[PDB]
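> Pasting a structure here, questions to come.
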Amino acid sequence: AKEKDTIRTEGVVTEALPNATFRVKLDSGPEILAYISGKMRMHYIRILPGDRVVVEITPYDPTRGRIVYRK
Amino acid sequence: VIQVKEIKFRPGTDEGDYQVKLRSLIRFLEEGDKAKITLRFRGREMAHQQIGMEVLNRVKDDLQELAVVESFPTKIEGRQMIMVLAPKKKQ
Amino acid sequence: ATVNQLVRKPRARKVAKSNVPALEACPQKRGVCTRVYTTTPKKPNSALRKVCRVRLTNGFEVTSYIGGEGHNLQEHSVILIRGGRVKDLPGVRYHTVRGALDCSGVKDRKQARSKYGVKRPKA
RNA sequence: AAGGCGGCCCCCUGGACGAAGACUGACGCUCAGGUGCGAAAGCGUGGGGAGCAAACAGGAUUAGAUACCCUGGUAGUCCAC
RNA sequence: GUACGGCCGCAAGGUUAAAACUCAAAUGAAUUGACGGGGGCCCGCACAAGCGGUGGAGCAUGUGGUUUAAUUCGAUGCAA
RNA sequence: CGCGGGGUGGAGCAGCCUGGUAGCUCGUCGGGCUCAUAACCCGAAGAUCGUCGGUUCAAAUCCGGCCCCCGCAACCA
């Protein structure tokens, strides 16, 4: 099925944590742990610690999000 | 005269690594050289708001005893930012 | 090896260490939901997996999976947990029993319903 | 026996092996626990100190170089217990 | 070979010796490659030995770039 | 009137009691290394040695003033 309570809000890469991990601060309100989307990692697309990025956030855990749009 | 020697402070150079080579940078200044800090960001023309001016500023602020800095530059040229550091000037 | 040696020190089978000690050899246990959250899994997987921390009637406090698509669980939810690890979630060694106590069934399931606490739809 | 033992001479001393025959008459093998031995570094006291050299200082190399290289150099390396 | 307990040591430490937790591996030898600041042996106008060139100049020509309403599309390291 | 240490090149030093063309570092501008950059290497530019009077063969270094920076010292409520 796949519910639809997902979101695409944007933000900026803050920290450059380990294993394709980032502090990404949502333009919206705060920042989340944000991990690099599979797609994106498969197509490489390095991601500097200060880029505007798109996030996929499950209301289930706003605290986390996946980076969708590369830059 | 006063020479130019140099130190660097890259990102990921914090207290550990850092103030060890703040000791190295005293040494430069304390020879009576003008010790030039070079930042070398993982970054850009505006790399940081973090990388540089934690480090640089705390290098000044810790070394402030012996050395002071010419400028707190915060104009990066390239992917790297020189903060220039000198002997503290006798008025 | 020697007979003499075994006669002094008998063969001694190793005692199996359990994978669900919090259950204390019970088929399920009851417990209150302490935290209800999501967490990301291990290489090579990637998701936001629903888990909860649960204080059990016997004092143990453990993390437990909340399987299925969608759930209406929060703190102070009283749930039933069963054995069953989540492999790409280290630390997670129990599953929540959908459709028992405060835990609702999965919405709109048609296949494998009984593993998700879903009544048979009138039809 | 293992650790390990190397200039030459003497003194004290352990083990191994060969030849021949006499003697004892299974006195043998192994060994938990026990006991003894056990490189180098290290420790304590007092000696000793040429060379070498942790530490440490200085010179270089390097983006950095708390290293590798160089100039020095303390413990230690030597003796007794 | 960690913690706790015991014994030992001036100390550094030694000796005996667990459990929770976590993973579906860890490991041995050999095999085919690839790689080595890796090495050995050996070939090719690869070097060496030679003769004549290209790089300079003017023009031909292709490309890039720049320009343009358009300068049509493709070929891009040796192998455009 | 009130202590410390300094003034040399764009910046910071060495050359000091041991008075005879002021050299050593970072920057500056070039050159070299690289496919290229960083880094590194060869190099050149760059000075009334604060400013004066004394003093001397010739005083960077020699004394004292003018003056400036820093040092703590102080504005110590």
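Using Swiss-Prot numbers, chain C covers 2-124, in order.
Per the header of the entry, the method used was electron microscopy, 13.5 Å.
Note: Cβ is positioned from N, Cα and C throughout, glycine not excepted.
Below are the features listed in Swiss-Prot for this protein:
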- C:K43 to R: Confers streptomycin resistance but not hyperaccurate translation (VARIANT)
- C:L57 to H: Protein is not incorporated into ribosomes (MUTAGEN)
- C:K88 to Q: Confers low-level resistance to streptomycin and a 15% decrease in the translational elongation rate (MUTAGEN)
> Roughly how many Å lie between the Cα atoms of C:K88 (mutagenesis position) and C:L57 (mutagenesis position), rounded to a whole value?
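Just about 22 Å between their Cα atoms.
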> Return the residues near C:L57 (mutagenesis position) by Cβ distance under 8 Å, restricted to its own chain and a separation of at least 6 in sequence.
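Within the chain, C:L57 (mutagenesis position) has Cβ neighbours under 8 Å at C:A23, C:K30, C:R31, C:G32, C:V63, C:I82.
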> Please report the three-state DSSP label of C:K43 (variant position).
coil
> Near C:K43 (variant position), how many other Cβ atoms are within 10 Å of its Cβ?
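Counting Cβ neighbours of C:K43 (variant position) within 10 Å gives 11.
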